[PDB]
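K.L.:
I'd like to ask some things about the structure below.
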Amino acid sequence: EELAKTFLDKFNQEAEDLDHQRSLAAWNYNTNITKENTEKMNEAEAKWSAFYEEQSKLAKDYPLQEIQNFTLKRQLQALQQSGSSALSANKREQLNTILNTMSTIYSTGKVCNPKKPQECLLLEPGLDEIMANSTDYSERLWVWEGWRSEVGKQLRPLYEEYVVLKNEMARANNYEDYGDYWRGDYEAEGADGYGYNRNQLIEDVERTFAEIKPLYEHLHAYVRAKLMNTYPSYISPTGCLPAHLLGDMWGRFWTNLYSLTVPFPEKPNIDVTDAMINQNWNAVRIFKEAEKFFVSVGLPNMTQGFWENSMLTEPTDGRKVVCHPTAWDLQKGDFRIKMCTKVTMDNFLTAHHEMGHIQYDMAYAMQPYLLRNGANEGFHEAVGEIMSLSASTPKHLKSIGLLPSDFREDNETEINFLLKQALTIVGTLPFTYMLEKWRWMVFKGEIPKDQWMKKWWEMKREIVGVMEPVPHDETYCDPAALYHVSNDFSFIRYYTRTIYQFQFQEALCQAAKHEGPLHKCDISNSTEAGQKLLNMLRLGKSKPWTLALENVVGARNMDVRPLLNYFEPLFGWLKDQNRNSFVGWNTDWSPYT
Amino acid sequence: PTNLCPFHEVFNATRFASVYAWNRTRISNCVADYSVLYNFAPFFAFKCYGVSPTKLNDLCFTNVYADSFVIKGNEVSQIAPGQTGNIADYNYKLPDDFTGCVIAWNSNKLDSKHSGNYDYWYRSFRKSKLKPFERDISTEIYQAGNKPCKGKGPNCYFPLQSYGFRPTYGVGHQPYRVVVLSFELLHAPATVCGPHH
Ligand SMILES: *[C@@H]1O[C@H](CO)[C@@H](O)[C@H](O)[C@H]1NC(C)=O
Ligand SMILES: *[C@@H]1O[C@H](CO)[C@@H](O)[C@H](O)[C@H]1NC(C)=O
Ligand SMILES: *[C@@H]1O[C@H](CO)[C@@H](O)[C@H](O)[C@H]1NC(C)=O
Ligand SMILES: *[C@@H]1O[C@H](CO)[C@@H](O)[C@H](O)[C@H]1NC(C)=O
Ligand SMILES: *[C@@H]1O[C@H](CO)[C@@H](O)[C@H](O)[C@H]1NC(C)=O
Ligand SMILES: [Zn+2]
């Protein structure tokens, strides 16, 4: 009857050997970019997918309507899904060359300064620096246009061939396009009303965006106001924020405008970087602090291999390395983090995030191979960030010693904090949703390539409230100048995650019985909250993410309510700030171009 | 009985048996110092059943049996009385009435190579469960289905398996060396006796 259990048992035990091989090869590339390690990655990928092909067909022979063990049924459906195995031979290696090329371009691209043409400079470390400090419109603009001109233009033809092949693979897996393959992460088969069909996600996103939209709009108007004080003639009081004037090299997080936009500047600082600078922190201490936070709640510390094999400093070996922060599960209790952590508060919180990934991976290693994932892409990211929400409260910052101890508590500093929080949480929601929506369109065939950037910037201006400084023809491929786009990572997770968070924290704060505002809650030294969360990280993808949600929060779907309630004091203040302001943007004026 | 029992050389041994085909050496006629065992001291499990690690060197027994093999970290919990899992079900099962000691120490720098030590194996498929101290070194293709079989085909699996042993594996998949000591009271003179009796 169920020779399924048996087949799955042989599969688990080979697939994890082979997936560790592939993961090691990819790691050895991501921390040492050479021609040789690039090819050793290709060969590991070839063996993985040649294997997964036979195992996939072999599984499609077991009818899934005879399986009654929903556990084995989820496993068999995961495996009857032939990702990659869908593309074949020439087209699996073609894809892989395209993918390697995009990847090494993104992490080797250097742009030079018209002023000192001998100064070519990399993104992963240096151009990031410029985009985080500078307040010189023309400096920022040459870095922004130089990056898009000198890599996005190199990536355009690649992104095209990439889209045809990724779509072919999806169609071969019975999906409308690649965007339907990625939205299939949110598809769940349980009972009662614990099911979820892919095509709900777009509705459920567009619902919640609307509910988020008012708050974003107010934050937007205010940020424009303050930005007008630093760039008077380049910004209209009724239109859009220029794309090269935000926190980083895209409009992704507005967390480097805190300086320009701090509500009550004469108070204790929520950003705490200066403190670390003088407190002589380093990479190892940031991670030892993340580790302490997770133990404080009752989770495992980190493995020895985590310390002996991870990349925490950017290597000073001459080695060329892809620096974007990532948390690796190489399938064998072999966990690592690949991050170029610099001594700032932003890296300190992202060490929280990527270690939250490692903790999830450790959590569900009790599950069989095919079920060791998150319940959905969002949950994995969300978990990284729930801890962050607590790691970031002033109260904890004070406990760390990074704040000055003295008690200058007041709504004043709560407004300071809520704004530094809005700049990174709320700010990223329209940018995120708009980026994924552009990709979903490109996959579904709705954008002719003669109008790619035309429909990029149009959606930009319309949905984010952000306009571009110089005009871009279809020789650009701006969207691909982000790690996730050119390194083939689904992006709507960073949307669902931001909502799922306040649903989790709220629940995990009810457990700690924290009274008062959800934004002053801190789950440190709370073993019962840690227990509440670990019980569901132990599930992984073995149960419907909808039930997984109810297990801790009591919802079967997303719910903007906790997010909105967390930011409610900032909503009230921000609204006053924009009583004599237009709460909105218009795509009419431009910045000369 | 003045010669000293060769417990050292079960432990001191370049290569261990694969759990499926676990070894046995019969300690017979000597004085029994459990002391040498700590020349491999860093121990991940040292569990006695019937006697006490702190009372060896006083054990008078007719015979001692030393069974040795290599296992995953995870799987050491299975070398216990009454335990269930692949290693106890198809490789190495112990009696419920076990008097003895399971001894288990990490062996990465020896048994794990950067390219997989595939010279280690375990039996992942068997028609039914081994009985205590049973041992089975078949390589017949397991037949999962009602249907007939062929070589490593479908519904028809090769019965054994190999642990990839590589240094960067997390601790639960690293190779561990295991030694089960079995203490045998027979009705005969007790000729494996300790320094302190
Ligand atoms: C990096 O890669 C080169 C060639 O691909 C290899 O020979 C070398 O050992 C690597 N260096 C390390 C491991 O740091
Ligand atoms: C489903 O199968 C698993 C093994 O794959 C087993 O542990 C579990 O008890 C089964 N659940 C049932 C029969 O409902
Ligand atoms: C958790 O306990 C530690 C140990 O005393 C303390 O330093 C820290 O402030 C506590 N966390 C809080 C109060 O958030
Ligand atoms: C084990 O004992 C024998 C006794 O002659 C010795 O030759 C051998 O070197 C020992 N093993 C090690 C690793 O020293
Ligand atoms: C197994 O028994 C043989 C018998 O000659 C012995 O030489 C070998 O060292 C043993 N291997 C182990 C320690 O499992
Ligand atoms: Zn992440």
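Please read every residue number as a count from 1 along the shown chain.
The way this entry was determined, per its header, is X-ray crystallography, 3.1 Å.
Note: Cβ is positioned from N, Cα and C throughout, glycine not excepted.
Dumping what Swiss-Prot says about this protein:
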- B:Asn12 to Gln (Swiss-Prot position 343): Reduced viral infectivity (MUTAGEN)
- B:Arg15 to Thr (Swiss-Prot position 346): In strain: Omicron/BQ.1.1, Omicron/XBB.1.5, Omicron/EG.5.1 (VARIANT)
- B:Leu37 to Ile (Swiss-Prot position 368): In strain: Omicron/XBB.1.5, Omicron/EG.5.1 (VARIANT)
- B:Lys113 to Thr (Swiss-Prot position 444): In strain: Omicron/BQ.1.1 (VARIANT)
- B:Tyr122 to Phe (Swiss-Prot position 453): In strain: B.1.1.298 (VARIANT)
- B:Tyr122 to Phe (Swiss-Prot position 453): Decreased HLA binding to NF9 epitope. Increased binding affinity to human ACE2 (MUTAGEN)
- B:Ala144 to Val (Swiss-Prot position 475): Increased resistance to neutralizing antibodies (MUTAGEN)
- B:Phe158 to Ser (Swiss-Prot position 490): In strain: Lambda/C.37, Omicron/BQ.1.1, Omicron/XBB.1.5, Omicron/EG.5.1 (VARIANT)
- B:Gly164 to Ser (Swiss-Prot position 496): In strain: Omicron/BA.1 (VARIANT)
K.L.:
Given recorded positions B:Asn12, B:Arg15, B:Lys113, B:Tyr122, B:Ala144, which are under 8 Å from chain A when comparing Cβ atoms?
P.N.:
B:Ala144
K.L.:
Do me a favour and check the Cα-Cα span between B:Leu37 (variant position) and B:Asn12 (mutagenesis position); whole Å is fine.
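P.N.:
Each residue's Cα considered, B:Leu37 (variant position) and B:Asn12 (mutagenesis position) end up 9 Å apart.
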K.L.:
Counting distance between Cα atoms, which of the variant positions B:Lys113, B:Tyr122, B:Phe158, B:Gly164 is nearest B:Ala144 (mutagenesis position)?
P.N.:
B:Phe158
K.L.:
Give the three-state DSSP assignment (helix, strand or coil) for B:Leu37 (variant position).
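P.N.:
Helix, per DSSP.
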K.L.:
Are there any residues in the same chain, six or more apart in sequence, whose C-beta is under 8 angstroms from the C-beta of B:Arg15 (variant position), and if so which?
P.N.:
B:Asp119
K.L.:
In sequence order, what residues of the same chain, 6+ apart, have a Cβ less than 8 Å from the Cβ of B:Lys113 (variant position)?
P.N.:
B:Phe165, B:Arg166
K.L.:
In whole Å, how far is B:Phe158 (variant position) from B:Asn12 (mutagenesis position) when you measure between their Cα atoms?
P.N.:
32
K.L.:
Tell me whether B:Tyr122 (variant position) sits in a helix, a strand or coil according to DSSP.
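P.N.:
The residue in question, B:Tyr122 (variant position), is strand (DSSP, three-state).
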K.L.:
Quick one: among the variant positions B:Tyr122, B:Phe158, which has the most Cβ atoms sitting within 10 Å of its own Cβ?
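P.N.:
Selected residue: B:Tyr122.
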K.L.:
Identify which of the following recorded positions, namely B:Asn12, B:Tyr122, B:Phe158, B:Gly164, place a Cβ less than 6 Å away from any atom of ligand 4, and list them by sequence position.
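P.N.:
Listed by sequence, the hits are B:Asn12.
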K.L.:
Among all the protein chains here, how many other CB atoms are within 10 A of the CB of B:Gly164 (variant position)?
P.N.:
21
K.L.:
Relative to the Cβ position of B:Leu37 (variant position), how many further Cβ atoms are located within 10 Å?
P.N.:
21
K.L.:
Where B:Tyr122 (variant position) and B:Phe158 (variant position) are concerned, what is their Cα separation in Å, rounded?
P.N.:
11
K.L.:
Could you tally the C-beta atoms, other than its own, that fall within 10 angstroms of the C-beta of B:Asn12 (mutagenesis position)?
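P.N.:
Within a 10 Å radius of the Cβ of B:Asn12 (mutagenesis position) lie 11 other Cβ atoms.
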K.L.:
How many other Cβ atoms are found within 10 Å of the Cβ atom of B:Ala144 (mutagenesis position), counting all protein chains shown?
P.N.:
20
